[PDB]
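Notes for the one structure printed next.
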Amino acid sequence: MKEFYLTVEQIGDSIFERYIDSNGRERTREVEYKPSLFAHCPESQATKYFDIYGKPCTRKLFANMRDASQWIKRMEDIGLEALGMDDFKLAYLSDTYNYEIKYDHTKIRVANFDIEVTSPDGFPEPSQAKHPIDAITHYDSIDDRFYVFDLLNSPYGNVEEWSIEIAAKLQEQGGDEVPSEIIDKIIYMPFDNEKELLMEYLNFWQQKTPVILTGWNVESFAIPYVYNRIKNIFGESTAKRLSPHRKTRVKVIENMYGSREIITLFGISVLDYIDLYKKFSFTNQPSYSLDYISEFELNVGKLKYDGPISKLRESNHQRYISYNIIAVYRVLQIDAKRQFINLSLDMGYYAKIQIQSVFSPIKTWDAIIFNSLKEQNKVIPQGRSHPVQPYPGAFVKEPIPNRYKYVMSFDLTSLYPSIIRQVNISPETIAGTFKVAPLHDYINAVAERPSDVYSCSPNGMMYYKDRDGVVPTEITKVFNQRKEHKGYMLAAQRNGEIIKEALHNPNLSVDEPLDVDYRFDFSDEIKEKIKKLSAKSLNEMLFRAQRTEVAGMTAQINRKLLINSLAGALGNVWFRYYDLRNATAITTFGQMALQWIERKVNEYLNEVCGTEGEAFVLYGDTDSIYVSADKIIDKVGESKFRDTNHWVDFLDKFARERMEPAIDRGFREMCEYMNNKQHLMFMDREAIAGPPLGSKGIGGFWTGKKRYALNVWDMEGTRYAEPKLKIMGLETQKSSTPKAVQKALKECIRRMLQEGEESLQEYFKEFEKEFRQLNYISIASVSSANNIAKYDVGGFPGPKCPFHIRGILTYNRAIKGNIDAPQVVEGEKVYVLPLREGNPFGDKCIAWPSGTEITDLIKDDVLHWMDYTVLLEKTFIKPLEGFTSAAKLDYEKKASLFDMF
DNA sequence: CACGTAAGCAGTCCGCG
DNA sequence: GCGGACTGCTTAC
Ligand SMILES: [Ca+2]
Ligand SMILES: [Ca+2]
Ligand SMILES: [Ca+2]
Ligand SMILES: [Ca+2]
């Protein structure tokens, strides 16, 4: 097999590499790598190395890496560019793996672990590690086993062994319901003292050294706790055994408000699952507890226990251990679904970077572009300092707030990467500038043609047309990968809808789900078999189709993220290829493209309708337009349609056969006007929206920019079994909006769009009447809580104190003195509730850690003093008032002459 | 900790005769 | 009582 790296480090003048050899074995080597860097040289000097601008360079070979680093410093002292890859381990990987890396995940040791630490005096700070580690569960992907290290004797209590028999049993048998599928995979090791536990864990770690190390909050808690505890008990040298190269560093992670400390373990790649989830999931969650995320992702119930976690080991050690094991398993289950480890490996090996560098698109693209240029013996420029400067972004059209009955939307494929490719935007393809006219002059095609030689953006920039830049070349490769995965995602989505339709008429039979590949549209034979299946098999098939869709989503959306981040990185001062000329060339071209096509679509539809000056495009944001289809429907007449699906088909055909060709013609003209390298502005129909045929539903509405709702029947070729609400920006979509309020507002919107005013009024009246019965957590607002200390003046709100911070300070006074009470952690999220006048808390609101029940000492008082009136007005009535006034209808029935008879 | 900008709403402070 | 200036937070793209 082809060899591949596992980890790489620079330690002094040595590269330390763990890798899989040509026989599939894990090996480690220390290499005295001699790096090369580059200086410009006379044109008269013969060389094969050239910088990206075509200027010749001499290669400087250094005796060691420290010599190379010192040379860079000298070159700065002299005032001369030091060219080449200054991160020597990336150069090492490039030299050692000079081909497309094919990796075998089965050979990569992926470890998932979680620790327990009983603490009677509040949160056990990892920097102090003053409390015993009393449980570790460590899952190893190569063994497929859960290794459980269980401390039976502690200063906080002596306990009996954990029983695997009780663990397997149902909660109703007094058991812990550890999933039957992992029971046989548990290797249980009890210990009569903590020193013995930790020494054995380290021996185990040496035998089974993680390559990828993950878990939940492992980087911020588990790793620093274990390291510091071992350091405290045994000394530094023993703690450093967590690194295969016995090297660690305390790393200070700094933000805008403060800083925290993590432990870098050289020769390990830590991918904390909470950070993978935050970067790659495209959610914003009210809480990031594992319990909360597991419920959201997997629909598994809360791990229930009595009393504080600080007393769980003493009171119920059996449950304590079982829950530690389940915690580790839940992360594996989340990964089986979301597949972020697979994503990181894919991206990391593609770029030839340390796998943990996938968090950084700047590092990822630096390596991709470096490897690409190196293939041609080209030499990368030195990174430079730049001051941070603001620059313009996208255009967003101001919509007229209204209901909109029939709507068809259109959207440009991968816009910013497509602009880069079309225009040929790259550091080395800059050809010069032209004199810029106001943007509106280009939009209306009245400005002088920018160039007859070069490819142009309306920000004034010109680019070469003779050859692709490295940025277009490399962005295209990842774009093409993305396109493949999006194909699979949409097929699985369409396949899901087939199954949903068949579920209307399930068969009374005992059968099995079909063995099919959900990434490909179901054949006719499969469709006929599906129509004969039981509900049990159909539901299992739906679950599998949906899992395939999620896998495709992860793969496609994060490749989209990577390529969009390259466009963004051109506007980040730390990117080697930072250039506001290129960043603005992309964004200004985008503004033109949207407004150009707005004009073209209006012109086309005014022509076919026989009108003049009528605005068919009602809205647009960045790269999308929303077209009113009312006049199109009215031209055939609503009464001519058999059912909803009939007019959806008609609009689909109209969009495909009439509008898209006109849009294409419009963009080809724009490409010629800008003299671009390649026409890549591909704007396809996205959504078809409208009320159910024969209903009083309004179809859709806009309140403002980035705030709208549509009743969608077809999205990007997926014809839904049931209409789907596309809601953007509105409070139903915000993590800050209470859970039950999101749900209620969504139903209000559904009724507005599908059923009409009377239906909306009926639901509002009921919600208003019943909402006080809702669980307090379900009606609590949510906010991130930054700068608590800034606004804290003797326990009370300082000037300009934000509402949620005020709530935290209220909470802090109420729990004062308690070492046990849950503390609000700076930078994390809180639930927030308003408090009625004259409450014993002394202020108008209270806040507590999100994803938790408020502590029992004040729970009863919070419940008694919760201000339901304020809660309803702020989270529900105010947003609903906005939706309904925009839509020109009332959530309460107005008086009429009919009242009364 | 980790790519970019546009832009919405909650809330504070305080003007507005 | 609303709105501008401002901070804070959160989405859409
Ligand atoms: Ca725990
Ligand atoms: Ca798009
Ligand atoms: Ca059937
Ligand atoms: Ca879009």
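Every residue gets a Cβ built from N, Cα and C, even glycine.
Cβ environment of A:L412 (Mg(2+) 4 binding site): A:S418, A:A593, A:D623, A:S624, A:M681, A:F682, A:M683 lie under 8 Å away, each six or more residues apart in the same chain. According to Swiss-Prot, the feature Mg(2+) 4 binding site maps to A:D411, A:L412, A:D623, an assignment based on experimental evidence.
Cβ neighbours within 10 Å of A:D623 (Mg(2+) 4 binding site), excluding its own Cβ and spanning all shown chains: 22. As annotated by Swiss-Prot, Mg(2+) 3 binding site applies to A:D411, A:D623.
Marked as substrate binding site by Swiss-Prot: A:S414, A:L415, A:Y416, A:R482, A:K560. Note: A:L415 (mutagenesis position) has non-local neighbours A:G590, A:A593, A:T622, A:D623, i.e. same-chain residues 6+ apart with C-beta under 8 A of its own C-beta.
Per Swiss-Prot, mutagenesis A:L415 to M is noted as: No effect on base selectivity.
What Swiss-Prot notes for the published mutagenesis of A:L415 to G or F is this: Increased misinsertion, increased mismatch extension and inefficient proofreading. A helical conformation is recorded for A:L415 (mutagenesis position) in the three-state DSSP classification.
The Cβ of A:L561 (mutagenesis position) lies under 8 Å from the Cβ of A:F280, A:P361, each on the same chain and at least six residues away in sequence. Among the sequence features in Swiss-Prot, the mutagenesis site A:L561 to A is noted as follows: No effect on the ability to recognize damaged DNA. Increase in probability of nucleotide incorporation.
Taken residue by residue with DSSP, A:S565 (mutagenesis position) is part of a helix. Listed in sequence order, the residues of the same chain lying 6 or more apart from A:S565 (mutagenesis position) and placing their CB within less than 8 Å of its CB are A:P361, A:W365. Recorded in Swiss-Prot as a mutagenesis result, A:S565 to G carries the remark: Increased incorporation efficiency of correct dNMPs; when associated with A-567.
Mapped onto three states, the DSSP output places A:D621 (mutagenesis position) in strand. For A:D621 (mutagenesis position), the count of additional Cβ atoms within 10 Å of its Cβ stands at 19 [all protein chains shown]. Among the mutagenesis experiments that Swiss-Prot reports, A:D621 to A is described with the note: Drastic decrease in the efficiency of incorporation of dGMP.
Around the Cβ of A:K706 (mutagenesis position), the number of neighbouring Cβ atoms within 10 Å comes to 13. According to Swiss-Prot, the mutagenesis experiment A:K706 to A carries the annotation: Almost complete loss of polymerase activity.
Within 10 Å of the C-beta of A:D714 (mutagenesis position) we count 22 further C-beta atoms, all protein chains included. One entry in Swiss-Prot concerns the mutagenesis experiment A:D714 to A. Its note says: Complete loss of viral replication.
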Around the Mg(2+) 4 site formed by A:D411, A:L412, A:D623, which additional residues qualify by having Cβ within 8 Å of the site's Cβ center?
A:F410, A:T413, A:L415, A:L594, A:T622, A:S624, A:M683
Starting from the Cβ centroid of A:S414, A:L415, A:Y416, A:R482, A:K560, the recorded substrate site, name every other residue in that chain with its Cβ within 8 Å, sequence order please.
A:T413, A:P417, A:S418, A:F479, A:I563, A:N564
Cβ distance under 8 Å to A:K560 (substrate binding site), same chain, sequence separation 6 or more: which residues?
A:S414, A:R482
Using a Cβ-Cβ cut-off under 8 angstroms and a sequence gap of six or more, which residues of the chain neighbour A:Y416 (substrate binding site)?
A:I563, A:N564, A:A567, A:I586, A:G590
I'd like the Cβ neighbour count for A:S414 (substrate binding site), meaning other Cβ atoms within 10 Å of its Cβ, all protein chains included.
21
Close in space, distant in sequence - A:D411 (Mg(2+) 4 binding site), Cβ under 8 Å, 6 or more apart:
A:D623, A:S624, A:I625, A:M683, A:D684, A:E686
Please report the three-state DSSP label of A:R482 (substrate binding site).
helix
What's the longest C-alpha separation between any two of A:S414, A:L415, A:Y416, A:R482, A:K560, the listed substrate-binding residues, in angstrom?
14
Look up A:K560 (substrate binding site) in the DSSP assignment and report helix, strand or coil.
helix
Between A:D714 (mutagenesis position) and A:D621 (mutagenesis position), how far is it from one CA atom to the other, in Å?
20
Residue pair A:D621 (mutagenesis position), A:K706 (mutagenesis position) - Cα distance, angstrom, rounded:
8
